[PDB]
Amino acid sequence: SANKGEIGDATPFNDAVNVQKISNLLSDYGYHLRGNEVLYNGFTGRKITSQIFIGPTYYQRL
Amino acid sequence: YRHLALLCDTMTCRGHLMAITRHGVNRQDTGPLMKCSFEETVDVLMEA
Amino acid sequence: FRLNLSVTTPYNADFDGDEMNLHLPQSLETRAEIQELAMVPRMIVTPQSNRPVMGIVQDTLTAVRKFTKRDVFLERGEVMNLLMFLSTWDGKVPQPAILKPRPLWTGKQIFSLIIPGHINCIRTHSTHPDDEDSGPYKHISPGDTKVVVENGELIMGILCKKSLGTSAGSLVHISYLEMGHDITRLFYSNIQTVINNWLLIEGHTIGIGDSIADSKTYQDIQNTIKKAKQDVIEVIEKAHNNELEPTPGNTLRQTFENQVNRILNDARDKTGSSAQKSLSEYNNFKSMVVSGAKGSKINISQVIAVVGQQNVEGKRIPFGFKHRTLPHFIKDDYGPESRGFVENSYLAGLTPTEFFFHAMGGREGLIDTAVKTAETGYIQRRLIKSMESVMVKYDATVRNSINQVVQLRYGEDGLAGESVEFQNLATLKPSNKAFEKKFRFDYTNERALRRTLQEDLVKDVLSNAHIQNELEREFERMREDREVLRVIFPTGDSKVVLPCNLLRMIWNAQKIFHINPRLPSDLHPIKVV
Amino acid sequence: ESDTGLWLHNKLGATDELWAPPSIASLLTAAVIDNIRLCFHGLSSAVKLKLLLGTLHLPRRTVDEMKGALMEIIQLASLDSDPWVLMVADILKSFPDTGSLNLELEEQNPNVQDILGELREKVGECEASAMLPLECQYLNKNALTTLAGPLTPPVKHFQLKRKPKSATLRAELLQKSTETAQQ
Amino acid sequence: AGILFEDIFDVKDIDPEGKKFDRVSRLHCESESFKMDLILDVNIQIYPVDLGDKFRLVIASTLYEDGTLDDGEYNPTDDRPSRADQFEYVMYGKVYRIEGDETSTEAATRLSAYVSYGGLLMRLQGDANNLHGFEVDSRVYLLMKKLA
Amino acid sequence: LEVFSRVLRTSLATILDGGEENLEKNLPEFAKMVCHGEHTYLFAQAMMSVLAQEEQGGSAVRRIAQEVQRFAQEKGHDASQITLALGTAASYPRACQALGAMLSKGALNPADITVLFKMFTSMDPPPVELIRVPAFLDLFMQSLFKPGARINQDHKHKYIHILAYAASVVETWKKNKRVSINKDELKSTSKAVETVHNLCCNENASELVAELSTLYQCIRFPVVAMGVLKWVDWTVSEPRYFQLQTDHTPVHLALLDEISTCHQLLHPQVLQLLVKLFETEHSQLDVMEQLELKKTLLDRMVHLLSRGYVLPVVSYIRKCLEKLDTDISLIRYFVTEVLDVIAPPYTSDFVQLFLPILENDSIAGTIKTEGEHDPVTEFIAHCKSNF
Ligand SMILES: [Mg+2]
């Protein structure tokens, strides 16, 4: 939704959108199908051996 | 088994069963302030 | 407050807003006695189950599992970065596993550098194949699933929860047994530091790509659940037209619900087996569960394959409404969907009805947790105030505040609960002929005595028949001991609790003294006796 | 190869396994056994036996490529005076020549003639109630009458006073099968 | 000097039960003349191995021709010549098991040496006369070359 | 050579003198030296191959060859190509090579079986024994009627036609020449085997019974009967098969009954399956349900006794009562049903075999509510009259 430019809808019992359609939107916007990406170390500079998941969400401090 | 057998033999060591109740621990004469430190205080001190 | 995960593990501490208390003694002798009694290396191991309780936390556990995987080939710069964080390091670089084309060490070499002392142990991995044990390749592991360490050098095996955690006879447990508790503390700290740095280099994530499966196995799941659903509808129609024959011992209704439960359990088990067969071996779920850090093989099944049937009070969800679980269903139907079986997975999402059923299950678990904690607190208080008075006097017997003797020795053995260890006894269970062939030490077989003993030893044994009389007397004594063991254990169990692990002391003595048992023995049986 | 007689002796030195060891057909090479042609008698009789078994186990296409070397091995094993090697040479002397193993083994073996005669007369005097083949179990009754002739009749030890309950419930579930077919 | 064993071998099968680990694979070999059975882990990533390949083998104690029997520390600054100057694959580890097909009456005719190369296995089953050189808990190498 | 040939002569004479009841006992101790060395195996194969070339007794000799070859197969021999070399199939080199490769693989290859079909379906077929060898048909049994392992079905008609040619056609060997063959039953055999293969593929229970009627109509065929037998064996021997019962798996158990009724030669294999199922103990079930399942297995085995496999049935009862003693209720139930199904006249051997089981273990317990007909009293009277 951030790459698309719209507010995402997360209604529970919709059953009209699914992870396959979301991966299709990811492929449309050019990023990886399963949302993993390549991260780079801040100390050494070498790439992380494993792919790393990343992205926005909503957090709250208590 | 050391602790388990120790619990059971301390239960049965008085020649009879010992349910973990005031109704037993008041009957064994094992210290008036032990009895007071149990859930009933005033009656066991007051009888002592 | 800043502290260690190895201390959180016995503390039941998990950093979600849990605060600790910190007392400081004022008196110097109280400070000294706290230092010398309640200190973490001095009380690594609990008495109640003679097991280590410090353990290794989940992240470092999964990281060290991926580090002790067989195919680890580590660059010289990374090994250079790693071997400062060993506190007990000698200061010399070890030989790389790979020298040509490039200098590359290995994780087993690094862990051998980590382990202090010289300890001999064999452990089994969580995915270790018992048929691989039974057949060939028992000393050449195809999957490196046999944890073997010798002389402080980790030979083979993928370490896991069963080898490094709170399990009895674990590596840290036998380390605390053999060398110093402070040395074992440094071993824990070194493990944490270097495994954290290797995890920092490696990286470990979880993602939808790890949680998703393939369409062919998805179709397998749909075919399996469709077969199960049509089968249970057939059973329901059988009960409707009353061809159902009731099992003796229960009513027709109980027989029918037993049939439904059996069918659903079999279907769910087949679904989980199919998924765990197809987890594709690059799943971080699989990797971490194999490390034993968290989760379970069934948890992969709920998150990936299907949630399954949820049970309230040990049965299906009852008819809260007028003979119906919900008004969304018809009256008098016994479908698994209408009664509480979930046909979907967490990835697939849930209908609101089965979401309500999962809420039923979660509320049932939470109320159980609350009443469990409250009642076990009251019961523990009752037990404490019951037996706040029992202690052992200097004559090694048990007396109360009334000084009445209850036990002549502590636990009728006078042996410490931290010191006692699991042991397997070979005297009980084998046949009389096997016992004779394993414990006789027959002196007539001259070739056997030439192979086992030296020439002076065999000539002295054959010359002195009094030695043979002592061996025969010992054999009669151990036969009587076998009779005594069969009396005391009518059950066919050879596991016992014993203060010493004599097989481990044999192994340690052998690898210390460098016996090389291919050569014949140099010790007399009369000296042994 | 170099010192191929001792090489084959080392490969077939395991005398605890009296069958043909595996992968010998793969290990055999044309030039290697061309050297075994002239170093054949030096190596042991058991090694000769295992080599003959390996040459028999060799694939038919290789045999078709190099028929002649098998002829040389056959005549060498026939010249050998070991009775077992001689019998093996007799049995496989027709293996590359035709394709089937030799069936006319009646030459120079009076023990074979005597045993064949007594076994033929023994099966002739006891051929009645011939116990049935698994292949005759596989094939049906018509081919059984064609091949094995008449079948062994069943032998009855009692009288069946009534039709069994298992057959009764079988008929009842056959009727239920008709019912489930007609729904 | 220091050669415990030396032979020719042929990769005939590689990891036929499965492909478990990605950057390492196990290979099966049988000696051309000594009837030695070999199963060895090898790094495919840096040392590619094809099926049916012919290669040459030395297990030795020390790298140098002088037979110095070095302690075994990684010292890349040493300039004493060794077999590794001309060799192409060298692997080092600890031997942990030596067993034999022996009973109480007769000795071992088949000797089996299980060696752990740090994180890599090699099992060598063969003849006792050639495998008397191996003794338990010793520093051994692999000395792989691949021959055309 | 002389000692081995003489021992082979004595053992073969003993086997031929005894027969089937001798066949289940002395064949391991004959196979242990005729399979000890493969050179001795080849010499014996040559001898009894000449014996099978002799026409009289050739069927029994070829059966001995089949079971010796089977025993060599689980012992570790790779003599399938050698058996083909003894057979006439080695006359055709391509056929011999393809059949030997397929037998060494122990599975079925679609390309190889198209090659076999193409050298078959021809105007000049080979002598039928290369497809009449039972190990090759065992490979078909393993590959075709498995509950799983679905084939690609591109050459499904080729597989079914190969089974039909293996189990249907006949020939007349006039001076080792075939001039008269029959091909009218292979079409019906193909239809039946194809129907059973579709049943194994769709593997589903109401439609399973509705096609079980036609399945019995196919069970009238013997190859169909034992293919269904081994398919039922695999399906039941699959663990946790007993999670739903109406009459303790009546469909498969009635398939067992119909197989035993239609073909008397399948009784040893049916008995082996039944005794394996009785010996296997299934956990996670009610004790009373397991008791009734064992009772229903005894009902099927008494059905075998009624069809006439009475001496081995009573023998297995005596053996299982002597060692690994099962339930007295099961023994009493078996005895009561056997006395229900038997009637005079009586064979003395059958009476002797059924005696000690009848006069031990609570005859008064067996007598519960007979009243009209006294089973054990009349059995006592008939036994005392006979002996
Ligand atoms: Mg908390």
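In chain F, numbers come from Swiss-Prot; the residues present are 198-401, 404-586, in order.
Looks like electron microscopy, 4.6 Å, at least that's what the header says.
From the backbone N, Cα and C atoms, a Cβ is placed for every residue, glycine too.
Mutagenesis annotation in Swiss-Prot: F:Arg291 to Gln, described as Reduces RNA binding; when associated with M-315, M-371, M-372, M-374, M-384, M-388, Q-419 and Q-506; the structure shown retains the original residue. Under its mutagenesis entries, Swiss-Prot includes F:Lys371 to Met with the note: Reduces RNA binding; when associated with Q-291, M-315, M-372, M-374, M-384, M-388, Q-419 and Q-506. For the mutagenesis experiment F:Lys372 to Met, the note given by Swiss-Prot reads: Reduces RNA binding; when associated with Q-291, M-315, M-371, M-374, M-384, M-388, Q-419 and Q-506. Looking at Swiss-Prot, the entry for mutagenesis of F:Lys374 to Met says: Reduces RNA binding; when associated with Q-291, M-315, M-371, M-372, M-384, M-388, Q-419 and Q-506. Here the residue is the original one, while Swiss-Prot reports the published mutagenesis F:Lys384 to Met with the comment Reduces RNA binding; when associated with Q-291, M-315, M-371, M-372, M-374, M-388, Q-419 and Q-506. For the mutagenesis experiment F:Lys388 to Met, the note given by Swiss-Prot reads: Reduces RNA binding; when associated with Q-291, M-315, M-371, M-372, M-374, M-384, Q-419 and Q-506. In Swiss-Prot, a published mutagenesis experiment is listed as F:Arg419 to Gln, annotated Reduces RNA binding; when associated with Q-291, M-315, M-371, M-372, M-374, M-384, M-388 and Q-506.
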Per DSSP, three-state class assigned to F:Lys374 (mutagenesis position):
coil
Kindly assign F:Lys384 (mutagenesis position) to one of the three DSSP-derived states: helix, strand or coil.
helix
How many other Cβ atoms sit within 10 Å of the Cβ of F:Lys371 (mutagenesis position)?
9
Candidate nearest F:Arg291 (mutagenesis position) in space, where candidates are the mutagenesis positions F:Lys372, F:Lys374, F:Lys384, F:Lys388, F:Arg419 and distance is Cα-Cα:
F:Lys374
Among the mutagenesis positions F:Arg291, F:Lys372, F:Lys374, F:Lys388, whose Cβ has the fewest other Cβ atoms within 10 Å?
F:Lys372
F:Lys371 (mutagenesis position): which of the mutagenesis positions F:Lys384, F:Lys388, F:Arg419 is the nearest Cα neighbour?
F:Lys384
Cβ neighbours of F:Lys384 (mutagenesis position) where a neighbour is any other Cβ within 10 Å:
12
Which ones, of the mutagenesis positions F:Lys371, F:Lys372, F:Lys374, F:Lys384, F:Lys388, F:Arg419, are Cβ-proximal to chain D (under 8 Å)?
none
Nearest of the mutagenesis positions to F:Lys372 (mutagenesis position) by CA-CA distance, picking from F:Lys384, F:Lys388, F:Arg419?
F:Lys384
Take the C-alpha atoms of F:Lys388 (mutagenesis position) and F:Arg419 (mutagenesis position) and report the distance between them in angstrom, rounded.
13
Identify, in sequence order, the residues in the chain of F:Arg419 (mutagenesis position) that are 6 or more apart from it along the sequence and have a CB within less than 8 Å of its CB; answer 'none' if there are none.
F:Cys461
Rounded Cα-Cα span from F:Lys374 (mutagenesis position) to F:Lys384 (mutagenesis position), Å:
25
